[PDB]
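Visitor: Submitted below is the structure of interest, expressed as structure tokens.
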Amino acid sequence: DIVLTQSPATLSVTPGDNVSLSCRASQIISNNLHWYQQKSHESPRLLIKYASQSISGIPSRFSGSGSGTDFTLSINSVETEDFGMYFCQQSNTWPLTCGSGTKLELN
Amino acid sequence: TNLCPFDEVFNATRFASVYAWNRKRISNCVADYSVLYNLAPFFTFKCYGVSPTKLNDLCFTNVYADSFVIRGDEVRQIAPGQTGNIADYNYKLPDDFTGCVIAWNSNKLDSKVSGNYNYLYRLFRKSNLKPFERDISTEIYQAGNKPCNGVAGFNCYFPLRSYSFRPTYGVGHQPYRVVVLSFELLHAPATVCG
Amino acid sequence: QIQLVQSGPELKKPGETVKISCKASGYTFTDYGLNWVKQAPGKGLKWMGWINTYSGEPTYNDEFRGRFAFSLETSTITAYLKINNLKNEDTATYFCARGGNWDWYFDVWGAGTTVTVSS
Amino acid sequence: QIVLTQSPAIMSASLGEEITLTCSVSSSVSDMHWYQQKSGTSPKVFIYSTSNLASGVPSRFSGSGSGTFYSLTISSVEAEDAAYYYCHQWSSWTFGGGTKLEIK
Amino acid sequence: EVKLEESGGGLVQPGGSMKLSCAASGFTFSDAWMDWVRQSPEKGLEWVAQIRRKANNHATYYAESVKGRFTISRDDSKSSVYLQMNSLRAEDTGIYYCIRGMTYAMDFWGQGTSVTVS
Amino acid sequence: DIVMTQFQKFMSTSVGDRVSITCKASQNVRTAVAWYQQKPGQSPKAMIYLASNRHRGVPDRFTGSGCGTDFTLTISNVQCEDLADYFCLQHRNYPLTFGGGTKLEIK
Amino acid sequence: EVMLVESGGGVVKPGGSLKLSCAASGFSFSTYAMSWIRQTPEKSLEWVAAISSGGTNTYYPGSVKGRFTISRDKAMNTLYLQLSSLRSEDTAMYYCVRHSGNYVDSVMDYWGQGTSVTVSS
Ligand SMILES: *[C@@H]1O[C@H](CO)[C@@H](O[C@@H]2O[C@H](CO)[C@@H](O[C@@H]3O[C@H](CO)[C@@H](O)[C@H](O)[C@@H]3O)[C@H](O)[C@H]2NC(C)=O)[C@H](O)[C@H]1NC(C)=O
């Protein structure tokens, strides 16, 4: 499969910061990665499709970067309402598989 | 002991269309053809130049592997010698070819109930295709004394019609993915052997 | 209004079969798939495999090859994940998410079915 | 979408007529088969890949053509050929409407 | 399937006017170069006029023998093409066919209207 | 303007022969030549568009090619109902015209 | 010699289920695709089901999908098609038909006498 190492798995950040994530692959996945978040015991929501493009419904501050194999989710101006765990799920080869979870708490 | 990526080219999600067929260059293998041989649903598994059963101990130097998506009927044209719409204007094999032509039946994977218009094919060219040559020239045939500046209409025709692929069509018009292995032996020490 | 309601929690014994509904609502049912994804507590997601909603043929993962079955009926819009011979280590949370037939990103999800088996 | 039409549905021949059964296709298909149904029995095969012949039929049927037209030509029909002639290609889900060959 | 309809088999004294319609069916009217030709036994077949696609501003071209005396106008709402001719003589006598498109695929033709002059 | 000369108004062949309907032009038109038949008492059809390809729904006995200033059409194994009038057409410049006509009759 | 006699059809009210069967005799069964071809009383054939050689691929047209499940047995050298959720558009004579290759690509060589299923009353 395409194992997706998400390091680091947790972040101890303060409000009002600019934070960076990471979803580094093993095989080359040309911009066919999507990103998810999941809070405490709910259903996950969609954040960005095809590794850079945004969707309405979420705030416009969310921005997806990186292409090729290296992908970082950079969100700035992080406020209180974004507690949870963040996923990355590729789509290129088969079977589809998701990352081991990147959780986001607040100091 | 690096098994070379047939998995990047066989069970992939979105095969490209036939007018721009992607060409993966497989090299530095220990290639295991025992992983694709154990499959019932192959529509065609014809090989030329080598008998398909004993592919293991036949050392090549480069193994090119192509991919596209065509109709179920036109898998007949991916063959040395036959001409038509696909082997003349989209993807032409030479008549000394030394590889295998593998198909599928992907109607569940590559066709929605409405028009899946993401696959294109070429309708004409000013000359026939040289073997293994791809053209992404999406420029309107002028065909008259008037220049028409890239908007089609009368006397100015677009060179890429679209596939539709609805699953109520047929077993010959639902889309059949095709991967073409191509073996070759250009004058270099051995590289691909399992 | 486009949501995917599910069943409630279940509580079975090892060996019983289990049945989980996933009813669609609002969108045209034959325009997408229904990817089924299992989330164990304390782990990440695992795509168990999908189902074409027009045809009715599953495609399981190589992990969950046997011991599962994606059935389908289109009179009442509903997919099923029909496990036979439940075991112990699959105490999890089973979603159902509407990923397309050309895209494969799960955007519209369901609230979550929980099958904790015990004695 | 493939729709196969035959033109027309009833065709007159006498014992010494030459006759052509047409089977036009909407799109372009490679080959086109043919079958014969005498009434009360089951249809059997006559012509596969537009040019060959089945085992056991006489050498009076021969077809040709490609693209969007396929035609079955009988040179000299006799009394055995009064039945329905269905044309069908692999890629349709349906058959032709089928022409009848009634004797003059 | 696509069929074309046309009307107005008429007799006019020389010096009149004549506008005929072409209602269509079965295909997308908003992209088709629906043209017009003329049959007469003294002329063979002549080319009359044209109105082009929606994306090319309904670009219009006429034959130089009838410049000014004629006009064309399509409307994609009612799926119609109208061709109006004014101040005719004995030259413009003959059957006028109604074309879906010329010189490509989808080359379906109408059935003509018996248009004459006195 | 661009005129087409059809110099054989009557070609006379019978069944099983080979016919060559002709159409001479004024100057060099590239490939923009059409070919129409007209069964007696009806509206014409499209036999060949752009002087190389043939239409969807006509047999493979109706075939034609050529480039330059002269064009023609070849009929192989002419049957009992390919008996009609034949016209060629240019569409290089917007002054368009047909040929003159060609009437077949079986001997 | 190659022959096919079929059995199992009859009369059924709308909404019922049936199981047509196809007996094969004379050829090797495991290397030839087979398929069913129905004939409505307007005498116009069509496909209703099509199976491959290994029994993995199954194809049905868009009118009848999800309610006809063709199958193919190996151990007793037979063939099954079972019907479900009949309307009044499936009243037809149903032929069991053998292809000529390992796929549905080939031509339909040898047919059976067929079974008569007419939904009635
Ligand atoms: C493309 O992906 C599919 C998965 O959807 C691969 O199919 C699966 O491949 C695995 C590994 O080759 C097979 O597992 C093996 O099964 C045998 C028994 O058949 C067992 O003895 C082995 O230890 C191993 O577990 C699996 O059966 C197979 N499943 C299916 C349905 O084919 C496929 O191999 C991939 N393509 C390529 C070229 O690898």
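Per Swiss-Prot, chain B residues shown: 333-526, in order.
Yeah, the Cβs are placed from backbone N, Cα and C, and that goes for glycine too.
Feature list, courtesy of Swiss-Prot:
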VARIANT   B:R346 to K  In strain: Mu/B.1.621
VARIANT   B:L368 to I  In strain: Omicron/XBB.1.5, Omicron/EG.5.1
VARIANT   B:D405 to N  In strain: Omicron/BA.2, Omicron/BA.2.12.1, Omicron/BA.2.75, Omicron/BA.4, Omicron/BA.5, Omicron/BQ.1.1, Omicron/XBB.1.5, Omicron/EG.5.1; complete loss of interaction with host integrins
VARIANT   B:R408 to S  In strain: Omicron/BA.2, Omicron/BA.2.12.1, Omicron/BA.2.75, Omicron/BA.4, Omicron/BA.5, Omicron/BQ.1.1, Omicron/XBB.1.5, Omicron/EG.5.1
VARIANT   B:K444 to T  In strain: Omicron/BQ.1.1
VARIANT   B:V445 to P  In strain: Omicron/XBB.1.5, Omicron/EG.5.1
VARIANT   B:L452 to R  In strain: Delta/B.1.617.2, Epsilon/B.1.427/B.1.429, Kappa/B.1.617.1, Lambda/C.37, 19B/501Y, Omicron/BA.4, Omicron/BA.5, Omicron/BQ.1.1; Contributes to cellular immunity evasion and increases infectivity
VARIANT   B:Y453 to F  In strain: B.1.1.298
VARIANT   B:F486 to V  In strain: Omicron/BA.4, Omicron/BA.5, Omicron/BQ.1.1
VARIANT   B:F486 to P  In strain: Omicron/XBB.1.5, Omicron/EG.5.1
VARIANT   B:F490 to S  In strain: Lambda/C.37, Omicron/BQ.1.1, Omicron/XBB.1.5, Omicron/EG.5.1
MUTAGEN   B:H519 to P  Increased resistance to human covalescent sera neutralization
Visitor: Looking at the variant positions B:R346, B:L368, B:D405, B:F486, which has the shortest Cα distance to B:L452 (variant position)?
Guide: B:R346
Visitor: Could you list, ordered by sequence, which of these variant positions: B:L368, B:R408, B:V445, B:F486, have a Cβ under 6 Å from ligand 1?
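Guide: Within range of ligand 1: B:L368.
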Visitor: Sub-8 Å Cβ contact with chain C: please pick out which of the variant positions B:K444, B:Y453, B:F490 have it.
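Guide: Contact set vs C: B:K444.
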Visitor: Return the residues near B:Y453 (variant position) by Cβ distance under 8 Å, restricted to its own chain and a separation of at least 6 in sequence.
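Guide: Non-local contacts for B:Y453 (variant position): B:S349, B:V350, B:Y351, B:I402, B:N417, B:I418, B:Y421, B:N422, B:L492, B:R493, B:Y495.
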Visitor: Which ones, of the variant positions B:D405, B:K444, B:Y453, are Cβ-proximal to chain D (under 8 Å)?
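Guide: Contact set vs D: B:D405.
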Visitor: State the Cα to Cα distance, in Å, between B:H519 (mutagenesis position) and B:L368 (variant position), rounded to an integer.
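Guide: Rounded to a whole number, the Cα-Cα distance is 28 Å.
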Visitor: In whole Å, note down how far the CA of B:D405 (variant position) lies from the CA of B:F486 (variant position).
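Guide: Given the Cα positions, B:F486 (variant position) is 31 Å from B:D405 (variant position).
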Visitor: Can you count the other CB atoms that lie within 10 A of the CB of B:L368 (variant position)?
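Guide: Around the Cβ of B:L368 (variant position), 18 other Cβ atoms lie within 10 Å.
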Visitor: List the Cα distance (Å, whole number) between B:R346 (variant position) and B:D405 (variant position).
Guide: 21
Visitor: Nearest to B:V445 (variant position) by Cα, among B:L368, B:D405, B:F490 (variant positions)?
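Guide: The smallest Cα gap between B:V445 (variant position) and any of the variant positions is with B:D405.
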Visitor: Name the one residue among B:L368, B:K444, B:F490 whose Cα is closest in three-dimensional space to that of B:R408 (variant position); these are the variant positions.
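Guide: Going through B:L368, B:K444, B:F490 one by one, the Cα closest to that of B:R408 (variant position) is B:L368.
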Visitor: Around B:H519 (mutagenesis position), how many other CB atoms lie within 10 A of its CB?
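Guide: So the number of other Cβ atoms within 10 Å of B:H519 (mutagenesis position) is 5.
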Visitor: In Å, rounded, how far does the Cα of B:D405 (variant position) sit from the Cα of B:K444 (variant position)?
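Guide: Cα-Cα, rounded: 20 Å.
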